[PDB]
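Below: one structure, written as structure tokens.
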Amino acid sequence: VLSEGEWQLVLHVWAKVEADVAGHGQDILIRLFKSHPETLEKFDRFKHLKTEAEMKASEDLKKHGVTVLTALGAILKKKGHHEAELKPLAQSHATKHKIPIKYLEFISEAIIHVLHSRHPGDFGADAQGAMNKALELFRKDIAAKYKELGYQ
Ligand code: HEM
């Protein structure tokens, strides 16, 4: 639904992220667990992490964070043509994990916040606008996909 130029802005940031997938990954997750602790319960496995440092220190978490961004990155470089990629994600989050759409709104926030913190000079209004939109297209697609699975 985005213009060619918005894609480029999106992808232009994405390239910075990609220079430190793991580091972004951790800030991203950690912010989420921090701004909305409830999301933390969906992780049977990270739920025992009581502090920031402890989160910062977890190999597992960090690993998990590369996984999330890898997948996310894969969709974004499809510039809207991402059915293939999107489908498998929706099935499990809908089926296995049960992540409500609100939860996606939360991670979406966490994303934009980390990028803005790390990449100011590359993350202005238009570029921040472009990323938002991108995150909305993904979330929209995901939601339809959820219903079709009989989730929401
Ligand atoms: C950008 C949005 C998201 C993307 C790209 C994403 C991506 C992934 C990927 C690629 C996996 C690996 C295998 C799987 O599909 O089960 C995963 C697993 C998982 N995701 Fe997400 N995720 C996102 C958002 C979330 C959110 C917001 C939550 C909960 C608040 C969540 C909960 C989980 C959990 C619990 C698992 C399995 C963890 C494990 O391996 O133990 N996901 N996610």
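Sequence positions for chain A are given in Swiss-Prot numbering; the residues included correspond to 2-153, in order.
Here the Cβ of each residue, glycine as well, is placed from N, Cα and C on the backbone.
Annotation comment: Swiss-Prot describes 2-148 as domain 'Globin', evidence class sequence analysis.
Summarising the annotation, Swiss-Prot assigns nitrite binding site to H65. A simple way to gauge crowding: the CB of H65 (nitrite binding site) has 16 other CB atoms within 10 angstroms, across all the protein chains here. DSSP assigns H65 (nitrite binding site) to a helical segment in the three-state reduction.
The annotation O2 binding site is assigned in Swiss-Prot to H65.
Sequence-distant contacts of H94 (heme b binding site), defined by Cβ-Cβ distance under 8 angstroms and a gap of at least six in the same chain, are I100, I143, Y147. DSSP assigns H94 (heme b binding site) to a helix in the three-state reduction. What Swiss-Prot records for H94 is heme b binding site.
Taking a C-beta cut-off of under 8 angstroms and a sequence separation of 6 or more, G122 (variant position) has no same-chain neighbours. For the natural variant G122 to A, the note given by Swiss-Prot reads: In metmyoglobin.
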